Amino acid sequence: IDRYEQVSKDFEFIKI
Amino acid sequence: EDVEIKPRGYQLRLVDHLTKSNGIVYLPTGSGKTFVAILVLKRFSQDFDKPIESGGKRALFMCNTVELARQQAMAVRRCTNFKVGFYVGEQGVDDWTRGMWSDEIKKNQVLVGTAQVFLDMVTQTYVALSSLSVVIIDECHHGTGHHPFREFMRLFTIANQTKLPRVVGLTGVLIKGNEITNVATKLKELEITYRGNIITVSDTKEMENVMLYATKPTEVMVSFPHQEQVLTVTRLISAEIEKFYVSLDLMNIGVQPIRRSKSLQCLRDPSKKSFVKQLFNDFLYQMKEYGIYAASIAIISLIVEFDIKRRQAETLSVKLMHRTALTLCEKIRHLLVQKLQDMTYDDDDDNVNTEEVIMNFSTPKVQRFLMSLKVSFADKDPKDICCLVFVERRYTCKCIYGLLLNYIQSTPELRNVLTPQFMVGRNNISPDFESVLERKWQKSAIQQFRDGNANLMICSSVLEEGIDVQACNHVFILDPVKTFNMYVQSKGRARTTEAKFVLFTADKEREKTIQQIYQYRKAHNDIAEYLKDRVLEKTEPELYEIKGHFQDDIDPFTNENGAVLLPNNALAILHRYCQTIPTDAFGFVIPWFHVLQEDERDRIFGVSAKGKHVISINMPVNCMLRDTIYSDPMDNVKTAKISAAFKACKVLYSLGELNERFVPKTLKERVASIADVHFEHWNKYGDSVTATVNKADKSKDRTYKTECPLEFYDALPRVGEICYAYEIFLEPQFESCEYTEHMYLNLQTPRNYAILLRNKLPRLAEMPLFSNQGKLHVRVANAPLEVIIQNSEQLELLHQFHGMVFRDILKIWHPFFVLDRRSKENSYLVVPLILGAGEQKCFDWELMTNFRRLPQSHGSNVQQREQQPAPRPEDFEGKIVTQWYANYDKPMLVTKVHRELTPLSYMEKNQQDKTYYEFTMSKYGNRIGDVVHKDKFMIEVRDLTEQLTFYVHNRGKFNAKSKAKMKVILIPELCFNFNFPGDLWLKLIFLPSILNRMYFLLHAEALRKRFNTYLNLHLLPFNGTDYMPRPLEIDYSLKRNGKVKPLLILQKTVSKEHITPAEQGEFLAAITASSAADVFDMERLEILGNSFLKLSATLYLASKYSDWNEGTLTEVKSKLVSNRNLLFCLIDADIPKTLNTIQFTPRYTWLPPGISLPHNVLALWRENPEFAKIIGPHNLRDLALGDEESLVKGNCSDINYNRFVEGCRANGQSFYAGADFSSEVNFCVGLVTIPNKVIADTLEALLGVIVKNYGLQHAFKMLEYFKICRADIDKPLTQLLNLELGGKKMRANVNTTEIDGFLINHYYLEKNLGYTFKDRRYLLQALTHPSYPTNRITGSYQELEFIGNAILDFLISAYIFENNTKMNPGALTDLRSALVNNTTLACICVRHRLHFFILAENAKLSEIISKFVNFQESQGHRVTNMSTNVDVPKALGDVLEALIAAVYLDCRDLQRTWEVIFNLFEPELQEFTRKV
RNA sequence: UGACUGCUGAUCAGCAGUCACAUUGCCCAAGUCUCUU
RNA sequence: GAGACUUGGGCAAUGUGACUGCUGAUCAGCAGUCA
Ligand SMILES: Nc1ncnc2c1ncn2[C@@H]1O[C@H](COP(=O)(O)OP(=O)(O)O)[C@@H](O)[C@H]1O
Ligand SMILES: [Mg+2]
């Protein structure tokens, strides 16, 4: 792959 | 400070519950349960002040870790008035004794420490369970199974059930692990193990709401996508690590210890080879988990740790391994950072560019973590942040700490707000990112967090319990939750309001985390329901179930005296004992276990043993348990190991290794039993051998009361009684010349003087005496002429003549001297004699009746001189005169007269142009006027010498002044003449120099007779009545003014017919201390006495104890030959008062025999020693007693006594108030001070003189006389002959030709040793180093070297005494110490190539010997004699020392031992005997 | 349909072994500093 | 000799995770035999 997949610029701190 | 610490309601309820009965408190963390424990401790203060023996109890407080213990100790110290103790294993409690233990327990009302230490100190009966009031434990959830908390709780049942102390536990989480299913069984287990119910708050309206100020956090979970593919760099690095690991096993190093799995079933790898594998396997995990940047950071840590290990590598092989590891690590780092630097240029914001590339080169988990960090703190004030980070691996803490540092520095906003820090468990990681020891740190990370110096705190699973930290408002977890207890603790860290609890999970593993977190929550809810809704049960003190929970273990063995050994503590106890075995560095301090297969199980043990396992223990060879201990047939291998260790420990205690309290004993405890066995005589002096304070006065000297020999005590002749007189002859021993006739002719005159005693005298030796003009030898008549005093007046006149001799004719007199009339010590007499009828010699009666008082040389003027009768030459021939007109002091012997010379005649010399008459008138005629006779005879005269101690041997011709002195010629009528016979004066000038030597030859002969009679050899024709004394010997060795030659002492040892009589002079030599400065000294026998005493003590200890280790035997042996012990065992024998130490100057340091102090003065002196010690020579010299009282009355006048007492009392406050005078006035009162060193020296001198003549065997009887080696009365002959023929036991009853396997090619050893062993057990036992597990049929070398040292030392000392007869003893001791040096032994061992055949398994010492032998070969087996090699290996000299004793014990022939010792010492002995 | 075997999978419990990780403790001994022979 | 801290080694203890071996139970199916 030679690189890391850039994760989404945004994500949710979901409440359990 | 307690008023502001006012308790809350729930705390009161909890304390009230825990006081009534034992229980386990359960509240969420931060509720103040430790404060509850403080109050509980306060509730038992009713008996904390009373001492233990009076019924006082001490509080006990114990915690699982040292940090929690320290924090709670500080808290209780500040919050209580009790003196808080501290009892931990990190403060050095290992080597405590009962003293400080008892005083610490007495002084500290509350005790704090770890678990194992408290277990040890309660098992060893320092304090009983009945001696405590309340015991408080914390974090009880660790205390299950075999944890020390459970073991401590077990002791409550085994002890007195009544009056049992209260116990309560502290915990916030009650169950540890993922087995939380069916919480009821674990709740019951914890409530029964600690014999107490679990309690919790039960009404949310008033308790839970109030305590919930420790508010629960808010759960937050962030998901990240999985890793879709792996990179090229990771797999390339792993491929390199593959061949790295391959070469690691390919890399061959020295022998290493053997490690196997915990069940002893699989073969493991050495720890030093597996640490690198563990490090690289953690690095690979870091790479695969946290990203390539994390690996770039962590390879630096690998560099750091590998560099530290390479610096600290003991052996070159370890250094090579760590160097290869460092090279591979550096290659990995370069290859990894190449990729980073190939893309750290994507944009022009330099440091923000670094931030962006870190974001790019980070795994989705760490990427999400970084985004959470950025968006969480909102770039607020740095003091507004309180966050914690938990990761599993220890190295992950430092890795993510470095990543956070770099990223924060790379952030524009977070740079000014965030500062990271990392800590790990107690196995701390090197915090530096560069070379070791950057700086001396002084502030702990926990202290940084508490002080507010940091807001982020990276940590492993070390930060859940114990550490007191402020309530964080953020918690982040980077790795999935593993255990329920860790979850509860980590979520309990976030205690303040609005706290953030964040945990990270992967996408497709999100649901598993969801289910596990709800199971944890449901388990907590079920625990709460169980506690709240349970039946109203009591404390549950059900003994049946309590016992039913415990019996599964082996029954705890308690011995007598109340001590107890826990089977679960058996491994620790046994290993602690085994480490105490003496070693080099390692010495195999671990017991080698071995499990047995089923065939052995049903071969040895019962029919039941097919399934149950059996394990065998092999104790190290340096332990007397040479056999093996078999384990009980047990269910599983772990309990089988426990049983084996427990039984081995019980056997070891049965053999006395473990003490009364199950702790292994050391030299301090070993010598305690032997104290009253060999050192009982110290008790009569009060002190003891174990009393180290008794050595505080080692260097000081001691005083003694001297006494004359029995031949002199009460030897005064009495009127009308049989009295014997001994004629003294002073034979010249030189060629007479013109400078010697004046004394040569007079001394050989038939007239002489005799010493007269009522008692009889034994035959005495011939003395050497050195006059300044010739050599003199003096003899005493064997047959004493006997006369009986028929007239008391004759005896009186003899007595005043004897007094006048010392008073005037030698001027050996003081004004305080008084004629000793009484018959007492030294009260003999000196009598002049003249020829009688035929060979018979009688009294020179006219001589004594004429010279009662010395004539006075009156100065006569010519007016007076002209009316006295004219001089007539025969009246002056052979007389003594004095040149009064020139100097009224000099005596002057008239050797001849010049009847052909007149005063008118010309002077012979120095005024040859002029005459005697006018010469006298020139200088002396002014005061004397004219002279009567101008034409009469002249007299040529010679002067007497003024020397007084004729012991020194220097000689020479005084040609500068003798020619002028021998020509001295005087006028007859001018110089006053005493008309005294010059021969008699010329003989008595030497008299004190003879009397002093006889006064000690009598002692020597009387001691020799006693020693011979005790040995029962006095009946032999060479001794007893038929003994012929021999003349003394001059010591020219001193400077102070083919086949080996058989050794004489050993030659006479085997053959009793080679004995020779003991000489009186040889005893006198050992009597005369070197301080007295005689022609011969005692130091020559002292070294052999020391050698023989050490040899005999060593052999006696070896025969007495063949089981104890060499260390205690060596220290006891050194204690036996200690000079203080020799002092204490020689004082009883009454030897010191017989010695010769002081100088002999009669004018100032010697007391005349027949003259002493006044009787009343002596009575006063000896009545009050305190009053006597403050009297100096001047005080005695103050008076000048008249003739009557001093001579005839033999006392002092009453007014004279008054002047003595008044002067002494005045001097009590005079300038000399408090000064010491005993250093010079003791010689007049028969007292002397002798160094204890001299006492030990003379003890050894007597032993040496006995040994060198009577053989080794007889001297052992003399050691019995000195009660050193107490005789075993059952078998006394073992102290006589078996001392050199003993030392072995039944160990030789087992044998096989298998020994040749251990002795690989020992034929070369025989060839290069010369000796041919009859038994090979001795050689094998000598060659086995204690670090050797391969062999068990034999023993170690220690208990052979113990004897070999003594044997080699004794033979070397005997040889140097015999052959080296021309060199000083002061250098002889140095030569002996050089011949016994360990480096010389190592050189001898390696020269003959004895290093090959040593049996040892220890890599470091093996490499030491390897680096030694090559250097020695480079020296060509010729050590400069010491060579500055790396380090001498003690073992090389040790094995030679052991082989010496093995060779001796093989044949018991000391001659063979001397032969082999000489064969191995020939070149070194020849070199050293030439130069020390 | 029952009895029973053979095959095989799944769930669950228990024991034992291997490998790795985490925390806690004792012991021996070394280094330097200070007290100090 | 002692106190502070660091270095170094050995053993014991708690818990999780992974793989294997074995026993017991439960569920299910197939194939084969009898009733
Ligand atoms: N009733 C109280 N009175 C005064 N201070 C209290 C009280 N309860 C708790 N505290 C304080 O709160 C802190 C709680 O810390 P700690 O005792 O470690 O909690 P826990 O033992 O529940 O983990 C203590 O330092 C204590 O000083
Ligand atoms: Mg706390």
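Shown for chain B, in order and in Swiss-Prot numbering: 2-1042, 1169-1552, 1602-1652.
The deposited model was determined using electron microscopy, 3.9 Å.
Each Cβ is built from the backbone N, Cα and C atoms, and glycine gets one as well.
Swiss-Prot has this to say about the protein:
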{"type": "DOMAIN", "residues": "B:15-193", "note": "domain 'Helicase ATP-binding'"}
{"type": "BINDING", "residues": "B:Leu28, B:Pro29, B:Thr30, B:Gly31, B:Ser32, B:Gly33, B:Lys34, B:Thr35", "note": "ATP binding site"}
{"type": "MUTAGEN", "residues": "B:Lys34 to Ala", "note": "ATPase-defective. Unable to unwind blunt termini (BLT) dsRNAs but is able to bind BLT dsRNAs. No effect on binding to 3' overhanging (3'ovr) termini but abolishes binding to BLT dsRNAs; when associated with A-1217 and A-1476"}
{"type": "MUTAGEN", "residues": "B:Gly173 to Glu", "note": "Decreased production of siRNAs from dsRNA precursors"}
{"type": "MUTAGEN", "residues": "B:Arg324 to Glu", "note": "Decreased binding to r2d2"}
{"type": "MUTAGEN", "residues": "B:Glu331 to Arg", "note": "Decreased binding to r2d2"}
{"type": "MUTAGEN", "residues": "B:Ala500 to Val", "note": "Increased viral replication of the Sindbis virus (SINV)"}
{"type": "DOMAIN", "residues": "B:571-673", "note": "domain 'Dicer dsRNA-binding fold'"}
{"type": "DOMAIN", "residues": "B:875-929", "note": "domain 'PAZ'"}
{"type": "MUTAGEN", "residues": "B:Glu1210 to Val", "note": "No effect on RNAi silencing activity"}
{"type": "MUTAGEN", "residues": "B:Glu1237 to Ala", "note": "No effect on RNAi silencing activity"}
{"type": "MUTAGEN", "residues": "B:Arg1330 to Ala", "note": "Loss of dimerization, likely affecting formation of the initial binding complex with loqs and dsRNA"}
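Everything Swiss-Prot records as a feature, shown here on the structure.
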residue	record	DSSP (3 states)
B:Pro29	ATP binding site	coil
B:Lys34	mutagenesis position	helix
B:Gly173	mutagenesis position	coil
B:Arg324	mutagenesis position	helix
B:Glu331	mutagenesis position	helix
B:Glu1210	mutagenesis position	helix
B:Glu1237	mutagenesis position	helix
B:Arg1330	mutagenesis position	helix
Among recorded positions B:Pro29, B:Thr30, B:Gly33, B:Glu331, B:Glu1237, B:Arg1330, close to ligand 1 by Cβ (under 6 Å) are B:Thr30, B:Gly33
Min neighbour Cβ count (10 Å) across mutagenesis positions B:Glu331, B:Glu1210 flags B:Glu331
Across the 126 residues that the deposited model omits, what is the distance in Å between the Cα of B:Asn1042 and that of B:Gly1169?
40
From B:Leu28, B:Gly31, B:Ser32 (binding-site residues), the ones whose CA sits within 10 A of B:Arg1330 (mutagenesis position) are none
Should any of the mutagenesis positions B:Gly173, B:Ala500, B:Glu1237 have a Cα within 10 Å of the Cα of B:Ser32 (ATP binding site), which are they?
B:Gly173
B:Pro29 (ATP binding site) has its Cβ surrounded, within 10 angstroms, by a count of other Cβ atoms equal to 20
Beyond the listed site residues B:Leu28, B:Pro29, B:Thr30, B:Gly31, B:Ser32, B:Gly33, B:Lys34, B:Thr35, identify every same-chain residue whose Cβ lies within 8 Å of the center of their Cβ atoms for the ATP site.
B:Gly173, B:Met212, B:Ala215
Spanning 49 missing residues, the endpoints are B:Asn1552 and B:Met1602. What is the Cα distance in Å?
5
Measure from the Cβ of B:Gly33 (ATP binding site) and count the other Cβ atoms within 10 Å, all protein chains considered.
19
Could you round the CA separation between B:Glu1210 (mutagenesis position) and B:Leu28 (ATP binding site) to a whole angstrom and send it over?
82
Cβ-Cβ distance under 8 Å, sequence separation of 6 or more, same chain as B:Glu1237 (mutagenesis position); the residues meeting this, in order, are B:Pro583, B:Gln1469, B:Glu1470, B:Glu1472, B:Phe1473
What's the number of neighbouring CB atoms sitting within 10 A of the CB on B:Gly173 (mutagenesis position)?
22
Neighbour count, 10 Å Cβ-Cβ cut-off, for B:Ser32 (ATP binding site): what number do you get?
22
Go through B:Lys34, B:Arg324, B:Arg1330, our mutagenesis positions, and report the one whose Cβ sees the most other Cβ atoms within 10 Å.
B:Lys34
By DSSP, what is the split of the domain 'Dicer dsRNA-binding fold' (B:571-673) into helix, strand and coil residues?
45 helix, 15 strand, 43 coil
Neighbour tally for B:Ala500 (mutagenesis position), based on other Cβ positions within 10 Å of its Cβ
20
Tally of residues which DSSP labels helix, strand or coil - the domain 'PAZ' (B:875-929):
14 helix, 13 strand, 28 coil
Using a 10 Å cut-off between Cα atoms, which of these mutagenesis positions sit near B:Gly31 (ATP binding site): B:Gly173, B:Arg324, B:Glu331?
B:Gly173
